[PDB]
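S.K.: The structure that follows is given in the form of structure tokens.
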Amino acid sequence: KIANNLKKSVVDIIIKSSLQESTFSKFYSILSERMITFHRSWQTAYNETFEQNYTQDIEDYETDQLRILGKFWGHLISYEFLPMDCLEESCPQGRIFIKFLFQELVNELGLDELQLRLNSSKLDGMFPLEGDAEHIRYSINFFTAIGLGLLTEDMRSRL
Amino acid sequence: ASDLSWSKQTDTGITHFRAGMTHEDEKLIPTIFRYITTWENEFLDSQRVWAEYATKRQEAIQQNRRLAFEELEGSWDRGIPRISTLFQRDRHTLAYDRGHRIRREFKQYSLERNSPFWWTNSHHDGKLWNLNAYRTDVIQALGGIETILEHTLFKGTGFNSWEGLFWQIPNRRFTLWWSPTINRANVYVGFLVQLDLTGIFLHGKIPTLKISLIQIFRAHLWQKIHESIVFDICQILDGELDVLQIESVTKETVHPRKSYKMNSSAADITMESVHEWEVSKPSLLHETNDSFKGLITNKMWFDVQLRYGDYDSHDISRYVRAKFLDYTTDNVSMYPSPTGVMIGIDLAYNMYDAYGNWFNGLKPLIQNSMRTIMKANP
Amino acid sequence: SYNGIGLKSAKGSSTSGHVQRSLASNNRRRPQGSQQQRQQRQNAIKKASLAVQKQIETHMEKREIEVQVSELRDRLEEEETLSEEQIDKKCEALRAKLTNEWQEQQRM
Amino acid sequence: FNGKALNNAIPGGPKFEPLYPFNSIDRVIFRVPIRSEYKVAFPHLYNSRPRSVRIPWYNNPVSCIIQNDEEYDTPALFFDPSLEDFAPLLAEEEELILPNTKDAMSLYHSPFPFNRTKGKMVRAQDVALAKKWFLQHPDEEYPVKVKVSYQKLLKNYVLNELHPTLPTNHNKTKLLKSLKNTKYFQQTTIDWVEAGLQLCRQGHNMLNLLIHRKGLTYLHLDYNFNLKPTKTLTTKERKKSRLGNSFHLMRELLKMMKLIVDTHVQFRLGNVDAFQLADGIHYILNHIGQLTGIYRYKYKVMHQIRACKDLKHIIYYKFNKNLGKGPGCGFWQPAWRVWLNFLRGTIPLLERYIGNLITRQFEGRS
Amino acid sequence: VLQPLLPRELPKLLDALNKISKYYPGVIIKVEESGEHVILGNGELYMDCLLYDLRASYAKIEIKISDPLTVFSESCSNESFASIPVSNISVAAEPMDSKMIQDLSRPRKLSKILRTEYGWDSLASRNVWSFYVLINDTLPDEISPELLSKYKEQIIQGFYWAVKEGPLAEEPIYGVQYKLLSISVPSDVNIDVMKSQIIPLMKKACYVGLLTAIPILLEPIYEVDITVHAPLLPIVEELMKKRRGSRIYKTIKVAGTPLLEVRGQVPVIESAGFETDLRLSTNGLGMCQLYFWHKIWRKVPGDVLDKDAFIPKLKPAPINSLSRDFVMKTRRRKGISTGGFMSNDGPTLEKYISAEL
RNA sequence: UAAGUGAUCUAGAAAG
RNA sequence: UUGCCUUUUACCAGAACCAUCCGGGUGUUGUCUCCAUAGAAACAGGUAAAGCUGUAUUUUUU
Ligand SMILES: O=P(O)(O)O[C@H]1[C@H](OP(=O)(O)O)[C@@H](OP(=O)(O)O)[C@H](OP(=O)(O)O)[C@@H](OP(=O)(O)O)[C@H]1OP(=O)(O)O
Ligand SMILES: [Mg+2]
């Protein structure tokens, strides 16, 4: 019966617990799904927690913990968020978290399917079309690190 | 526990949760299943870490170095087999142990104590789990170490701290440890009986516990304790006779029964005064504001009231007060004065307290006395 | 037991046999409404998409003529036409006038 | 009964041990989620494969409008419709309502106890002041334990209803009647306390006589019927002194009796107030388990104990609605009823048991 | 739907059923193709009573029982666009007028006049009718010239078969006209072999018409009667909301008492344990009733002939998915569909004109 | 057109 | 038949059978008690009080 006040806090706690473990668990993912489904407030909480993570908490984690977190988020992303993604400068560990997330997504959905999905969404930070002077190079470069297509296409479009 | 008649036909989403292993005062005991890495995770993880190892091995080759465990730390505890198996004290012996799984399987057919973990071997694969996490989490979850010991007879031993503990005979110890919890005041039907020579009200028989306690108070020990305390009190009074204007400190010799008899009480010490005393209204020891009414006494009495508490009756002050104005205001075992003092010692918790009337400037002496005795009565 | 869902009975089980409804049940109660956008997207993706007609038309046409015939029958049977010749004659007229008009239609 | 017979426990009421040990999902259409409540309502229809199932009632809507106070014959709770020298009958009866008919109407609508203005007596025992609380529904949001208690009570009630124990009629020579017939009994009007005390004395003398007769004088009966050995027992002696479930049960019943009689004595001996007495008696009845190990010897007494507990739970939370917590409730009736019925049950058992025992004491064993 | 628990005791049930029929007049007792017997009760309590009588005092046999299904009835929404014939007969159809429906549920010239009074229908359509149960109009062009159209008694019986066992799931036809448009009778033929052809062929034609008429399934609706204390009025409304398709039409306040004897309408599907549930919720202050004398059928929401259609297996199906679910499920019940996965659809050539072109 | 009402077993004595 | 268990009593709680017991009803006899304690009143009426009926102009009787 937790009130709207601490829902965010609860979610944070859950996340931290997830992090503590050796690896990402279906368990936590399912729990997240259930809570999300339940009430709009919890959806909001999960969102804001996500924001908190990529904003500030993200860069404190280790590659194992961070990876796990990414996986968890990917699982959630594949269904119960919109792919809203506030994402050149910030590549300490956040970018590798992103890598993990993308990997998770691809593994779950599929490559072409994923592309289609993202195409439907806005994707400003991930997939900029307006060139911004050798800035797409960066995103393009990063996505070449993992098995992704359409970067080449984007560059062609941009010249 | 989903709809049993439907569930037989198709898989349901789990709808209704039954209560499994329940309890009154439900402290959420964590399971074990949460603290074991579920297999799929273990296997994806394994694939990752082994891939990493492979890559680093190539790096080592290229660089022409020994790929030490300083570089592979973190992944040490992950994967199948566990990465630890690469650098244990004798791989170059275990290299020649082919057909190991099969041999472990067929221990089944050739032994009495068939091993429960036939399915793996630690030499070959390493610790495939680690339940220190489970231990720690569980203790955190039962209100911590701090709180568990309130259930136990830790308070009875009287250590400086529980942290200073570290450096049908074996289960007797176990029983004695949870004496207070197991012999509990609040209880369903258990009929009350007391062990012989003692005030150890067992709420329904337990054999082992009874055996323990009886051995604990062998040689009439309870009675001895009672008498000892009485003697001490007498000595104290003798010492501080002229300070509190006392004519005579006499011991009213009761039966040996009194020590542990609980339905009644004759007074242990009777206190003949020089002048009339003007004792305060009855109160506890630490109750500071003692009210001096116009009532006077030419004679007080001191009674001890040994008790052996439980996890439920572990306050003494209330009990001693009850005892005081039970035996006074009861027409069996009358004291020479209805005005007097009563001490009671919780032997199970080392929680002294006393209630009753107070001669002026007496209370501090009694408080100090109790403090001393508790610190070190023989 | 309760609604096909409690434990058979608390004896045996070695427990309370207390039976909560889950609160993921609300998620399983409304996953179509919650994840309507999953199917919605899919639906959207495929959301864009003579002889019989001719026969129908023919029926209507012949039917119309037959309505004319019926009307003739009405007029005759009601208002002074006790004979059969009147009926038959009327029918003939309908055929001639009707199929004339419809011949015109055909021509156009 | 229906709930029992189908294991379709109505959640407010009882849940039993089960009476026993096409229709595919592809076929049917789960439009109405078919509830258990229906499965007992129309048992033969909604619940397929019924066995030993009764048919319940079905009923008309009750508009018994009760009056608050200080008036008569008034539409209050409801709305009104759209639109040769002789007097009528019962003339010279100006007042339509008498001063009692306001109440008489109420009385008329009442249930079986007050409904009527004549009856046969029943034994205090035979009146069930408590049955009417738990038979009707639990009021509002009691603690889980009390709800459980309610359910338990209903389970008992249903069982009692279900196995009718038709009393056999031919045996119309009662025990007391039989005794009355002889010379060796006389009768007197004695105060109930006197009867009690005398019976404690009598019982004590009986049990001591029995024990001494057996030979084992080393078992000292305390006057409070709390038996214990005097000396440390030789193994032989110990073996001899393991008195059975008859003697111990007898002792326990006397212990029970000795308690309540003693409390009465205390009350009447100027010690305690009548409220204190009532509370005392109640305490005794609800804690027979905790005051006398009756359960030890005859464990089926747990049912009785459990029943008492349930009653306490029920009573207290109807006794402590606006009133806070504490020990000062009396009201010992229904528990007392329980104990009476337990004694009724056991009187045969103890006549047999102790019968055989004393026979063995006298005649050798077969 | 009854089945005896043991096939060893089947004859007894049959005998028992007969007895029940004799004793309970308001029970249509269709023996379905599978062996699974259908019993149509008036409502719930009556049905229960019937079952009790059967299971206790006549059969004395344990009996598997289906959850309370409802006799649906196939129909149309619009007139049939096509007129595809039948062979080794092209029957069009259209929705009967809603006044005329009611008129039907309770001398050619006279009848014609009556028809023109009901719905102002043409004298051509008035002459050629031979209705039952709905209406068999012999309204092609050649039929007045022809006496092949004559001896339509056999044809009418075939039509009766159609009405009995509809195209969708052997569910009876309701509220539907039947305009004939052609007949495929060759010149030389025996009346036995021709008539025999036309009977099933008539059924086929009817089904085709229904298919082309945008067929809709019709559930029935109980007229409701709920006397409740005024204070417990919104509870009833809430309950109705909880139920599907339930409408509340007038809350006539019963004078001189707190009872608001409110009429309503619960669909016969949604109605099950309605009385009981109401009683429970209302704390036994709501002696409710259900009944069906109006014969007020209505379209189950959602459209028949959909592939994906619905979501749930356990949960009650959505509003717009409902009709399809009812049809497929009922087909399964009646043993028409093949296994789990199947579909109700047209049995005609030309690839269904490439699915409406 | 978007939440949380509710089902809560035991229960101690003898002798071995 | 289950459960606790495991060895029995004692038990868990369901079943089917059966019994025991706490009580109950009437009816008839008899006793015990407390009150009692008359071997004859109507008819003719009167007095007062209780139970029914009564207060012609076409089918009953004007
Ligand atoms: O539920 P039980 O185990 O039978 O115990 C009850 C219960 O105490 P717990 O709730 O602590 O168990 C009652 O407490 P409430 O539920 O009513 O708060 C209390 O009743 P009172 O509050 O009226 O005292 C009563 O105590 P008592 O017997 O003194 O009435 C006590 O029974 P026990 O004392 O036998 O445990
Ligand atoms: Mg043996």
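Chain B uses Swiss-Prot numbers throughout; the residues present, in order, are 1409-1575, 1600-1810.
Here the Cβ of each residue, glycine as well, is placed from N, Cα and C on the backbone.
Relevant sequence annotations retrieved from Swiss-Prot are reproduced here:
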- B:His1658 to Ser: No effect on viability (MUTAGEN)
- B:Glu1684 to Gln: No effect on viability (MUTAGEN)
- B:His1687 to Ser: No effect on viability (MUTAGEN)
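Would you situate these features in the structure and describe their surroundings?
M.R.: Mapped onto three states, the DSSP output places B:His1658 (mutagenesis position) in helix.
The Cβ neighbour count for B:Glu1684 (mutagenesis position), using a 10 Å radius and every protein chain shown, is 16.
Counting only same-chain residues six or more apart in sequence, the Cβ atoms lying under 8 angstroms from the Cβ of B:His1687 (mutagenesis position) belong to B:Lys1693.
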S.K.: Just to verify a number: CA distance, B:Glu1684 (mutagenesis position) to B:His1658 (mutagenesis position), in angstrom, no decimals.
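M.R.: Given the Cα positions, B:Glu1684 (mutagenesis position) is 14 Å from B:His1658 (mutagenesis position).
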S.K.: Among the mutagenesis positions B:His1658, B:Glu1684, B:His1687, state which ones have a Cβ less than 8 Å from a Cβ of chain D, giving them in sequence order; state 'none' otherwise.
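M.R.: Near chain D: none of B:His1658, B:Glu1684, B:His1687.
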S.K.: Return the residues near B:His1658 (mutagenesis position) by Cβ distance under 8 Å, restricted to its own chain and a separation of at least 6 in sequence.
M.R.: B:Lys1690, B:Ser1691, B:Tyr1692, B:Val1736, B:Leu1738
S.K.: Short of 8 angstroms on C-beta distance to chain E, which of the listed mutagenesis positions (B:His1658, B:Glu1684, B:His1687) are there?
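M.R.: Among the mutagenesis positions B:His1658, B:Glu1684, B:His1687, not one has a Cβ sitting under 8 Å from a Cβ of chain E.
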